[PDB]
2 protein chains.
Amino acid sequence: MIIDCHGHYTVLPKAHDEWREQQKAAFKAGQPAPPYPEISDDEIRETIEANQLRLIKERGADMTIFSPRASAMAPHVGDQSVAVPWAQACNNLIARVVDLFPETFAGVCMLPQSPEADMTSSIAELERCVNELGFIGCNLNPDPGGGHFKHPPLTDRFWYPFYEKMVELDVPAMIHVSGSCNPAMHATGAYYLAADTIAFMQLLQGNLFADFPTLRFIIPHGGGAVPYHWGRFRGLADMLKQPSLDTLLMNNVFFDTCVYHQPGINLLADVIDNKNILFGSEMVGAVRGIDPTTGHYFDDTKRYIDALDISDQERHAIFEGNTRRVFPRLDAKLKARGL
Amino acid sequence: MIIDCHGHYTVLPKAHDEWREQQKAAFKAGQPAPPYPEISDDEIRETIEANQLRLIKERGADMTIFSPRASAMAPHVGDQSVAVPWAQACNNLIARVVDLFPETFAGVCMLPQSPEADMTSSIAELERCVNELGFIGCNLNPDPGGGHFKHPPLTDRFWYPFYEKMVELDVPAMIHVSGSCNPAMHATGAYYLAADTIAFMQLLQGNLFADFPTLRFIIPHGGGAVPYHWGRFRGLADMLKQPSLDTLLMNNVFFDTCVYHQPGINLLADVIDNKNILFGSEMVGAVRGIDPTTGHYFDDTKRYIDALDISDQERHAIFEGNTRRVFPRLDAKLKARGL
Ligand SMILES: [Zn+2]
Ligand SMILES: [Zn+2]
């Protein structure tokens, strides 16, 4: 089995983006937001079937772990009064897609984070999503201010009440920022990668997993700059007098394979331990075109693992095993289906 | 010839970092600057001979392109009254080093940048360092605020008068942030690399080198995250409806070889055209220790170049050929010595 660990609901029913701009325009006008529209299951079936389900079929995947659209999380302007109904509405959409397609999609939640609030409503939405909607994970935005890193590092006690709910519920988080309000910083091509790189160093500077020994993070997009500069990060453990990386982090930190070329993927498999590598592609996302240089899709990352010269034990772990051990609720669901 | 294009004067005379802390502490009230100390040729020569030159010898290099200490250039709080005398004092030390060891060190200057100012004083110090001190390039800081990316992208018209001076003096710039004022961002493990990645995407969003076709940038640390995610950046060129990377950027953008492990060095060599790779090591810098996994130093990047399977012309471009074309003034100085 091939479980795609990274994916967002990007091609949406039209009334959803419509309401989102009315909710945005009503808040900056001092008005309440209009009622959320009704969306048909056939409309939801249409968006999914035309896009995600088609490519999963073509590309030989079985499941995709599905979360709200990453750019549209935009936890900026304005406040919690926008963030909570928006986060709730997007995850309700994710829950409905799983209802219509439960053998293929597993849910991961966005959180109603915003710069002016602590993690109280996100702990609520995580609980609502895991307990009532059957979700298996969350998306954690390390900079809900969106491009100036004006929020505390992930080792800060600001985050500690949130991590306790994660560990009790046994759910991991993918560190994942959203849209950028910084003109100097494009989101999907720079801001995503910088936050990944910064997040990994933040953990390297501290000892979070001394406090939460079972807490597990995924840093997406092959870990930002990190495997490419792996030797730089090992040497900094020594420069900081910190424990070696294999013990400090790599039992709690895992990287996905949304690196969009064979040489980036060849390097990931070469430098990061097989158990820390999770298959992902983030299809219908940042890079939707074909590679002139290969004739295959950029985000068809299975082709890079499939082209690797690895053992079947290694193929099983990237494609299915690693994700099921980091997401226990998904392992438990697949056992209960005999898989 | 073996020229290390990236290197800082990191081990300083005691009074310099001392005077830096008094210039900071005097500004902590309303005071002018304390007396700048006198520094001897023998003290300076000692630090160089105990450090950089000894390692050049053992690592078998001929030249180092030398710039002020990068972490301590960081002009946080406050303004030009600090940034200009600090840069002048810093650049003088590099000038004196080259005076003492001129066949071995070539000078590149830091600039008097600060968040509230334009490039007027930066233009002056570059002219002063190039015209009067004979420098061959500069270090250009895209975020002097020290950790928040609150400054305009490198494509903005804010930067154009400075590029005009770079263009007239025939000096390139290495894109370089400094120390971090962000609690969420360690400098050498995140901020250095995060800025490199953000800098490259900014230029990919626009067409700066249509305006300044002779403008040349070096993005250090193997391009930050950039070669590792080259397919993501190529695929984003189509997503942005933009010209291809080889034509939009790769006649004007150069990457050094400060990637501190063989597989990262293997990837950079693999995806970046030979003409865009400049040998560097940033020795005695962020990572000063030995690699347990290899038995050689992390920052001994020449050893990684030596292990590549490339032609002698290809080795020639990395070690001597590419940098002599990007720093014409040094080509002319080396030509003027018959080499
Ligand atoms: Zn994503
Ligand atoms: Zn440097």
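Here chain A follows Swiss-Prot, giving residues 3-341 in order.
Method on record in the header is X-ray crystallography, 2.2 Å.
In case you wondered, yes, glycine gets a Cβ from its N, Cα and C as well.
Counting every protein chain shown, the Cβ of A:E284 (mutagenesis position) has 25 other Cβ atoms within 10 Å. Following the DSSP three-state reduction, the secondary structure of A:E284 (mutagenesis position) is coil. Taken from Swiss-Prot, the feature active site, proton donor/acceptor covers A:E284.
Around the Cβ of A:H10 (Zn(2+) binding site), the same chain contributes A:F68, A:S69, A:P70, A:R71, A:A72, A:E284, A:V286, A:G287, each under 8 angstroms and 6 or more positions distant in sequence. DSSP assigns A:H10 (Zn(2+) binding site) to a strand segment in the three-state reduction. Sequence annotations record features per position, and here Swiss-Prot assigns Zn(2+) binding site to A:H8, A:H10, A:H178.
Same-chain residues at least 6 positions away in sequence with a Cβ under 8 Å from that of A:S73 (substrate binding site) are, in sequence order, A:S180, A:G181, A:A189, A:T190. According to its DSSP assignment, A:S73 (substrate binding site) is helical. Look at Swiss-Prot and you will find A:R71, A:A72, A:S73, A:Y194, A:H223, A:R290 tagged as substrate binding site, backed by experimental evidence.
A:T190 to A appears in Swiss-Prot as a published mutagenesis result, with the remark: 2.4-fold reduction in catalytic rate. Counting every protein chain shown, 20 other Cβ atoms lie within 10 Å of the Cβ of A:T190 (mutagenesis position).
Following the DSSP three-state reduction, the secondary structure of A:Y194 (mutagenesis position) is helix. Other Cβ atoms within 10 Å of the Cβ of A:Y194 (mutagenesis position) number 27 in total over all chains. For A:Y194 to F, Swiss-Prot lists a mutagenesis experiment annotated as follows: 7.8-fold reduction in catalytic rate.
As a published mutagenesis entry, A:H223 to N appears in Swiss-Prot alongside the note: 91-fold reduction in catalytic rate. 30-fold decrease in affinity for the substrate KCH. Annotation note: A:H223 (mutagenesis position) sits in a helical segment as assigned by DSSP. Within 10 Å of the C-beta of A:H223 (mutagenesis position) there are 29 other C-beta atoms, taking all protein chains into account.
For A:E284 to Q, Swiss-Prot lists a mutagenesis experiment annotated as follows: Loss of enzymatic activity.
Residues A:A72, A:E284, taken from the recorded positions A:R71, A:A72, A:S73, A:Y194, A:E284, are distinguished by a CB atom under 6 angstroms from ligand 1. The closest partner of A:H8 (Zn(2+) binding site) among the recorded positions, by CA position, is A:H223; the full candidate set was A:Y194, A:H223, A:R290. Chain B has a C-beta under 8 angstroms from the C-beta of A:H223, A:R290, taken from the recorded positions A:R71, A:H178, A:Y194, A:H223, A:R290. Within 10 Å of A:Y194 (mutagenesis position), as judged by C-alpha distances, the recorded positions found are A:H178, A:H223; the full candidate list was A:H178, A:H223, A:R290. According to its DSSP assignment, A:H178 (Zn(2+) binding site) is coil.
Counting other Cβ atoms within 10 Å of each Cβ, the lowest count among the binding-site residues A:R71, A:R290 belongs to A:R290. Taking the Cβ of A:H178 (Zn(2+) binding site) as reference, residues of its chain lying under 8 Å away and at least six apart in sequence are, in sequence order, A:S69, A:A72, A:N141, A:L142, A:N143, A:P222. Counting only the Cα atoms, the space from A:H223 (mutagenesis position) to A:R290 (substrate binding site) is about 15 angstrom.
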